[PDB]
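Below you'll find the structure, written out as C-alpha cells, and then a few comments.
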Amino acid sequence: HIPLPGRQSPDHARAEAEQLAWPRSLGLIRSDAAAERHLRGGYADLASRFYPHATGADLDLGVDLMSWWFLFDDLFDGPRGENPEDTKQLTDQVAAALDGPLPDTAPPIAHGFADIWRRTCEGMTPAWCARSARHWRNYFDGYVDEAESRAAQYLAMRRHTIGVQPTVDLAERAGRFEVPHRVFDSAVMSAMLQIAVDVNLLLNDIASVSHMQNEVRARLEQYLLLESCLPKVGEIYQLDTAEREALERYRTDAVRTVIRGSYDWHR
Ligand SMILES: C/C(=C\CC/C(C)=C/COP(=O)(O)OP(=O)(O)O)CCC=C(CF)CF
C-alpha cells in the first residue's frame, strides 16, 4: 500500500544501454562475467525510478551511484564483512574522498566514489556539500558499526546503513535544486525522511510477519498527514516563491521517488 505514482525517467533506455562504460573505466568491472552480473541487477532501471526528473548526464550520475553502491556493498560479503577492523580500513579510504584528493594508492572503489562525489558537489552551495558530506560519513560510520556484530534495537542500526539519505541528496543534485536548508532541518521534514528510511528497510528485509506490512501502511498514512502540514511549514520559515517551489520539488522528486522507486524496483 503506497499511494504514490510510479514514475520513470524518459531517458531510461539510453542510461541503461551505457551503464557499463563508467565502472569499466575506473576498474570496478574488469571481466565480461562481472559485467553480466552487473546488468542482471537492474541498477540503471532503479536509478531511472529514483530520479524520474533527470535525463542525460544528470541521470547518468544517478546510474553511477547505484552501480558504485552495489559494487561497494559486495566487497564486504566475504571474510572482511565479519572483521570490523578490515571493514573500517576500507571505508576510511573511501570516506577520505570527502576530505580532499585521494592518493593514487587508493583502491578502485575509492577512486570511483571520489568521481561520484566530485560530480555531486558541482554547482551546489558550500553548505549543501558540507551537509551531504556529513550524510556520507554517517553511512560509513554506521557501516562499521554494523560490522561490529561478529525490534527497536535493529532500527537504530539499519537507519544509517540503508543509505536512503545519500540517495535523496543526489535527487537534489540531479534536479539541480536545493530544498531550503532551514526546512530540511525542520521537525516535519525530519519525520518525513524518517518514514522514507523506515519503509525502505522494511521493504528490503522482505527478500505474524504481516505486522511489518501494517507498519508500512501506518507510516505511509502518517507521511500523507505530514505532507499536508508543509504549507504551514513554509509560512513558519517565511519561504519565498522560489523556496516554496524547491520544497515542492523536494517532496515530489526526492522523498516521494525514494519511497515509490524502491517498491517498483523490488516488485
Ligand atoms: C535506498 C537504496 C536502495 C534501496 C534499498 C536497498 C537495496 C538497500 C540495500 O541494503 P543492503 O544491506 O545492501 O542489502 P542488499 O545488498 O540489497 O541485499 C540505494 C542505496 C543502495 C544500496 C546498495 F547496497 C545501499 F546499501
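Here chain A follows Swiss-Prot, giving residues 8-157, 166-222, 251-310 in order.
The way this entry was determined, per its header, is X-ray crystallography, 2.5 Å.
Any Cβ shown, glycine's included, is placed from N, Cα and C.
Residues within less than 8 Å, Cβ to Cβ, of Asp80 (Mg(2+) 1 binding site) and separated from it by at least 6 positions along the same chain comprise none. Look at Swiss-Prot and you will find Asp80, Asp84 tagged as Mg(2+) 1 binding site.
Annotation comment: Swiss-Prot describes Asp80, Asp84 as Mg(2+) 2 binding site. Under DSSP, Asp84 (mutagenesis position) is assigned to coil, being neither helix nor strand in the three-state scheme.
In sequence order, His45, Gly48, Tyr50 make up the list of same-chain residues 6 or more apart from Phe77 (mutagenesis position) whose Cβ falls under 8 Å from its Cβ. What Swiss-Prot notes for the published mutagenesis of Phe77 to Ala is this: Loss of activity.
For the mutagenesis result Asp84 to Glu, the note given in Swiss-Prot is 2.5-fold increase in activity. 7-fold increase in Km for FPP.
Listed in Swiss-Prot is the mutagenesis experiment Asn219 to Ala, annotated as follows: Loss of activity. The Cβ of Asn219 (mutagenesis position) has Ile177, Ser305, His309 as same-chain neighbours under 8 Å, each 6 or more residues away in sequence.
In Swiss-Prot, the entry for mutagenesis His309 to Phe states: 17-fold decrease in activity. 5-fold increase in Km for FPP. The structure shown retains the original residue. Secondary structure at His309 (mutagenesis position), taken from DSSP and collapsed to helix, strand or coil, is helix.
Taking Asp80, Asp84, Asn219 as the candidate recorded positions, the subset whose CB lies under 6 angstroms from any atom of ligand 1 consists of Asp80, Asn219. Missing residues between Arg157 and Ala166: 8. Distance between their CA atoms: 19 Å.
Under the DSSP three-state reduction, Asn219 (mutagenesis position) is assigned to helix. Neighbour counts were taken as the number of other C-beta atoms within 10 angstroms of each residue's C-beta; across the mutagenesis positions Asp84, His309, the minimum falls on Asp84. Here 28 residues go unmodelled in the deposited structure, bounded by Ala222 on one side and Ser251 on the other; the Cα atoms of these bounding residues are 16 Å apart.
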